[PDB]
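Undergrad: Just dropping this structure here.
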Amino acid sequence: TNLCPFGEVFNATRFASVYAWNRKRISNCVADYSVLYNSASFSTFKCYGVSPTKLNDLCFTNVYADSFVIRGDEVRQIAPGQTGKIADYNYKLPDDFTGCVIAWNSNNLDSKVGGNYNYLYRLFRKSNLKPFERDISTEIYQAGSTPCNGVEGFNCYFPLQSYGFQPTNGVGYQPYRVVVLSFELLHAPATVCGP
Amino acid sequence: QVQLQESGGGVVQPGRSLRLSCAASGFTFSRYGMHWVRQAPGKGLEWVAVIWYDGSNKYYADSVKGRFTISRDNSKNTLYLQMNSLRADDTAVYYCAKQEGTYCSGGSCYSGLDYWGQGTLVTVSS
Amino acid sequence: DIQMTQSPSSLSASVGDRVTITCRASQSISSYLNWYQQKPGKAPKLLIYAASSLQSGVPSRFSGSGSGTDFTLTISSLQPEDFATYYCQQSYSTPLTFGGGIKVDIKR
Ligand SMILES: *[C@@H]1O[C@H](CO)[C@@H](O)[C@H](O)[C@H]1NC(C)=O
């Protein structure tokens, strides 16, 4: 009778960039979801497929917790069937996604005077990302027809660019911490029930 | 009760062709990428080919490039390998493997192999 | 390609001791490493994926760690059923490559 560790994904001292989002495995636990749903501390709490309203009486094979940080105006992009730089090049969700997305403001921690530039996102790519894909390549992007030869000159760009987070920005330019809980059900253990 | 089962192994004369199938049960086939592995008698493990969840991209090893073709039919829950221009160095046990995680499973649609078949023996001789 | 080197190819240990195995790489593969067991005449089956994550059903004594180009695997309690051949695989880019493998035997 051991409860799930959610203070390791939610109450985490450091979050990851959107292009290199972090993933955690949670299994063999007594996970309680009423604490999260009834905490009155999260701005966005949306569940697709499953109903959050007192469905803590279900069992799943495995739980994936994917966490990262984005800007506010892009929080609506973390959803099935969304377009934009984040959805196409950084983080993609399947059309038939079942699971929950929790987002909360992180201005008091992730915004710094003069700008906090520790979070990065991909601006260019040859094609869009697949669901749950993760690209960490640093090859320079060629917007022209002449080979770039590994140098960022004319039509040669660094595909990764850093956010600028400041405490005085508007809500669309303020940092937001995002956690996605994805549930997998296989034909054996069903080890994640959480009464 | 997740299960994978291979079929098609046997003897074949050099220069001919062969076809191998693996069928799956216990999970949603269309969400996962699949791999082929082989093990020579007395030798170690060697990776052969990979196909993605939706079948867009296909990749093979250099020792079999231009001869082996991988495909998937996930409306019938099956994965296929076609072997052409067989030499005597292709004698091995073949395993069909399912990777852990859905879709790209956290990176470039490649991840660890958590469910394996029992394998089939293919020997090329005369 | 990325060559995955596994050495030594043999090892001897006695029941109750701690066993450590090392796998080497040739380029940067981040944390895309996996460990497999194999007993004679049997399918491999997975022990640790993502270089630090246990698989469901594995006894809570196998532990794996490592990032970059060098990795390790630990047992910490050798049981009579822990005598097999161990393989390491990378899943960063194609062609995905296996290691040579190491065999653990009984000491007398
Ligand atoms: C996180 O920390 C807060 C502050 O102490 C605490 O109330 C909460 O229970 C912790 N866990 C979660 C999942 O929020």
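Chain A is numbered as in Swiss-Prot, which gives 333-527 for the residues shown.
The header says electron microscopy, 2.1 Å.
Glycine is no exception: its Cβ is also placed from the backbone N, Cα and C atoms.
Sequence annotations record features per position, and here Swiss-Prot assigns domain 'BetaCoV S1-CTD' to A:334-527. What Swiss-Prot says about the mutagenesis result for A:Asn343 to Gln is this: Reduced viral infectivity. Under mutagenesis, Swiss-Prot gives A:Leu452 to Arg with this note: Increased resistance to neutralizing antibodies. Decreases HLA binding to NF9 epitope. Increased binding affinity to human ACE2. According to Swiss-Prot, the mutagenesis experiment A:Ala475 to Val carries the following note: Increased resistance to neutralizing antibodies. Annotation of the published mutagenesis A:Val483 to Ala in Swiss-Prot: Increased resistance to neutralizing antibodies; the original residue is retained in the structure shown. Here the residue is the original one, while Swiss-Prot reports the published mutagenesis A:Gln493 to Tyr with the comment Reduced host ACE2-binding affinity in vitro. Looking at Swiss-Prot, the entry for mutagenesis of A:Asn501 to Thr says: Reduced host ACE2-binding affinity in vitro. In Swiss-Prot, a published mutagenesis experiment is listed as A:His519 to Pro, annotated Increased resistance to human covalescent sera neutralization. According to Swiss-Prot, the natural variant A:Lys417 to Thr carries the following note: In strain: Gamma/P.1. One natural variant named in Swiss-Prot is A:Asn440 to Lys, and its note says In strain: Omicron/BA.1, Omicron/BA.2, Omicron/BA.2.12.1, Omicron/BA.2.75, Omicron/BA.4, Omicron/BA.5, Omicron/BQ.1.1, Omicron/XBB.1.5, Omicron/EG.5.1. The annotation that Swiss-Prot gives for the naturally occurring variant A:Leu452 to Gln reads: In strain: Omicron/BA.2.12.1. Listed in Swiss-Prot is the natural variant A:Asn460 to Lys, annotated as follows: In strain: Omicron/BA.2.75, Omicron/BQ.1.1, Omicron/XBB.1.5, Omicron/EG.5.1. Under its natural variant annotations, Swiss-Prot gives A:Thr478 to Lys the following note: In strain: Delta/B.1.617.2, Omicron/BA.1, Omicron/BA.2, Omicron/BA.2.12.1, Omicron/BA.2.75, Omicron/BA.4, Omicron/BA.5, Omicron/BQ.1.1, Omicron/XBB.1.5, Omicron/EG.5.1. In Swiss-Prot, a published natural variant is listed as A:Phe490 to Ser, annotated In strain: Lambda/C.37, Omicron/BQ.1.1, Omicron/XBB.1.5, Omicron/EG.5.1. Where Swiss-Prot documents A:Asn501 to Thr as a natural variant, the accompanying text is: In strain: 19B/501T.
Just tell me what is around each of these and how deep it sits.
TA: Taking Cβ-Cβ distances under 8 Å and a sequence separation of 6 or more, A:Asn343 (mutagenesis position) has no neighbours in its chain.
According to its DSSP assignment, A:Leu452 (mutagenesis position) is in a strand.
Under a cutoff of 8 A between CB atoms, and with a sequence separation of 6+ in the same chain, the neighbours of A:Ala475 (mutagenesis position) are A:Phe456, A:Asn487, A:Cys488, A:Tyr489.
DSSP assigns A:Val483 (mutagenesis position) to coil in the three-state reduction, placing it in neither a helix nor a strand. Counting every protein chain shown, the Cβ of A:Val483 (mutagenesis position) has 9 other Cβ atoms within 10 Å.
All protein chains considered, the CB of A:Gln493 (mutagenesis position) has 14 other CB atoms within 10 Å.
In three-state terms derived from DSSP, A:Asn501 (mutagenesis position) belongs to neither a helical nor a strand segment and is classed as coil.
Spatially close to A:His519 (mutagenesis position) yet at least six residues away along the chain is no residue at all, judged by Cβ distances under 8 angstroms. Secondary structure at A:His519 (mutagenesis position), as computed by DSSP, is coil.
In the three-state DSSP scheme, A:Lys417 (variant position) is classed as helix.
A:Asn440 (variant position) carries a helical DSSP state (H, G or I). Within 10 Å of the C-beta of A:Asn440 (variant position) we count 9 further C-beta atoms, all protein chains included.
Around the Cβ of A:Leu452 (mutagenesis position), 16 further Cβ atoms fall within 10 Å across all displayed protein chains.
Around A:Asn460 (variant position), a 10 Å sphere centred on its CB holds 11 further CB atoms from the protein chains shown.
Note on A:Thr478 (variant position): other Cβ atoms within 10 Å of its Cβ, all shown chains, come to 10.
Its Cβ placed at the centre, A:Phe490 (variant position) has 13 other Cβ atoms within 10 Å.
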Undergrad: Relative to the Cα of A:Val483 (mutagenesis position), which of the recorded positions A:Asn440, A:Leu452, A:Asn460 has the closest Cα?
TA: A:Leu452
Undergrad: Measure from each Cβ of the recorded positions A:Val483, A:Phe490, A:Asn501, A:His519 to the Cβ atoms of chain B, and list in sequence order the residues where some distance is under 8 Å, or 'none'.
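TA: Listed recorded positions passing the 8 Å Cβ cut to B: A:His519.
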Undergrad: Using a 10 Å cut-off between Cα atoms, which of these recorded positions sit near A:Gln493 (mutagenesis position): A:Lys417, A:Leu452, A:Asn460, A:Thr478, A:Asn501?
TA: A:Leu452
Undergrad: Tally every other Cβ atom lying within 10 Å of the Cβ atom of A:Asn501 (mutagenesis position).
TA: 16
Undergrad: With DSSP assignments reduced to helix, strand and coil, which class does A:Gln493 (mutagenesis position) get?
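TA: For A:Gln493 (mutagenesis position) - judged by DSSP and reduced to three states - the answer is strand.
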Undergrad: Among A:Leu452, A:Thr478, A:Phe490, A:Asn501, these being the recorded positions, pick the one whose CA is nearest to that of A:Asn440 (variant position).
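TA: Smallest Cα separation from A:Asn440 (variant position) among A:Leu452, A:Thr478, A:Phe490, A:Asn501: A:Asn501.
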Undergrad: Taking ligand 1 as the reference, state which of the recorded positions A:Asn343, A:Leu452, A:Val483, A:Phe490 have a Cβ closer than 6 Å to one of its atoms.
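TA: The recorded positions passing the 6 Å Cβ test are A:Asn343.
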